[PDB]
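To start, the structure under review is shown below, and the notes come after it.
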Amino acid sequence: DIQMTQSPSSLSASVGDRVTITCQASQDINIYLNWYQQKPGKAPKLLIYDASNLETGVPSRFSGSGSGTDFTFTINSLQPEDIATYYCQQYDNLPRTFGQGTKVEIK
Amino acid sequence: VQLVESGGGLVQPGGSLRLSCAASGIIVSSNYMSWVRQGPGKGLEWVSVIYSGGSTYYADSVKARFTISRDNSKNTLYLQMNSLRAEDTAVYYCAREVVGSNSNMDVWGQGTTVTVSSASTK
Amino acid sequence: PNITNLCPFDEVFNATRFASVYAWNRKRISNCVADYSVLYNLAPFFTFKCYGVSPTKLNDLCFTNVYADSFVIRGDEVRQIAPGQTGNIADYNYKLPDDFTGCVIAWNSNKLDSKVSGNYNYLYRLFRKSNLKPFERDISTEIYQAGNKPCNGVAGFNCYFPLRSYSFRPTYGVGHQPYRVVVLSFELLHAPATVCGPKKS
């Protein structure tokens, strides 16, 4: 089992500003990792393929970079249709583990 | 390529149903299917993944209680539960696992909000 | 006893490039001597973690045919190469029998195989989608089509190329490094045994 941990849980203070969201792993894993965005009461939706790529239709300003058990991503502009959660997903080392939960909100 | 929600109703502890999620033409046996759970107020927890080779890999919390197989031609994945301890009052999300190594494939599927309680519908 | 013979074990224990995961390169060594102390002297000391025959008597209890393999994988599949466990390399690339006599040997290869840029010459079959019988090789280079839509082309959506690549940048830690595994295997056809070690009869 891999302890998927994140300290900055609730970034509801940022409105159109810098986001310093990150997650960490217990054992050393490489870039084999994705994050999700789950709308409340709806299905999740993908943004990052394997810590270095980007989804087909998204704003281009989403950029993630992380290697060696610290994994980092930023949302510098908070458009109002991104009001959902963001979860950290380790895979390819069984069992695949999820983060506890990150909350964003616009004021 | 979308997925179909198939499930619902109220069930008791000790009783189980057959969860189902269908496909819009995607092969379910010769592909990589995966289900997760989502409780109210908490994060996702992984439930199961099945490979195209028939390798049943599922979590250690639900060991020897879940059985899972894909249909040959109806494009529907089936999983039968055994001996539910009522902690899975949650919504069970169906998918294929989202990327092999690097592709633009990303589609998710809708899941039903099942509940397990000793009290029936009132 | 007798004057010993040179043996081509180092020929499969030293090369500038082993074969990738798509084709486990067989090398049917026959009529040679048995000596494996140079294998211990090559690396700092590790357990083989190997299943068929105990490593303290690989020098004795000699065989009729050794069937050796040469392929380079990750450390998770080093602990996962065991018979009975499945996965992606252990299912879709290389599977062992349940009566597998013989046992594997592994060592780390950061200084040889890994490159600062990252050598992408080593690549593996992630999509093969047929359960594999023990000990055969499948080369399906051609593209697969999925989704009940006839693709038959080059580079389309839901048209997946079955051979994707390892990344071997040297800054990673233990578990994603290149490891050269030489899976020796013995079969007993009751032939006259031509592979045996030093002895006097």
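The numbers used for chain C are those of Swiss-Prot, and the residues that appear cover 330-530, in sequence.
Yeah, the Cβs are placed from backbone N, Cα and C, and that goes for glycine too.
According to Swiss-Prot, the features are:
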VARIANT   C:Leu368 to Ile  In strain: Omicron/XBB.1.5, Omicron/EG.5.1
VARIANT   C:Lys444 to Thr  In strain: Omicron/BQ.1.1
VARIANT   C:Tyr453 to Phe  In strain: B.1.1.298
MUTAGEN   C:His519 to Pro  Increased resistance to human covalescent sera neutralization
Checklist line | Integer Å distance between the CA atoms belonging to C:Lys444 (variant position) and C:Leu368 (variant position) | finding: 24
Item checked: Neighbourhood of C:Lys444 (variant position) by C-beta distance under 8 A, where only residues 6 or more apart in the same chain count -> C:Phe497, C:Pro499
Notebook entry, point to check: What three-state secondary structure does DSSP assign to C:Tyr453 (variant position)?
Noted result: strand
Checklist line | Rounded Cα-Cα span from C:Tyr453 (variant position) to C:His519 (mutagenesis position), Å | finding: 36
Check: What is the number of other Cβ atoms found within 10 Å of the Cβ of C:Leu368 (variant position)?
Finding: 17
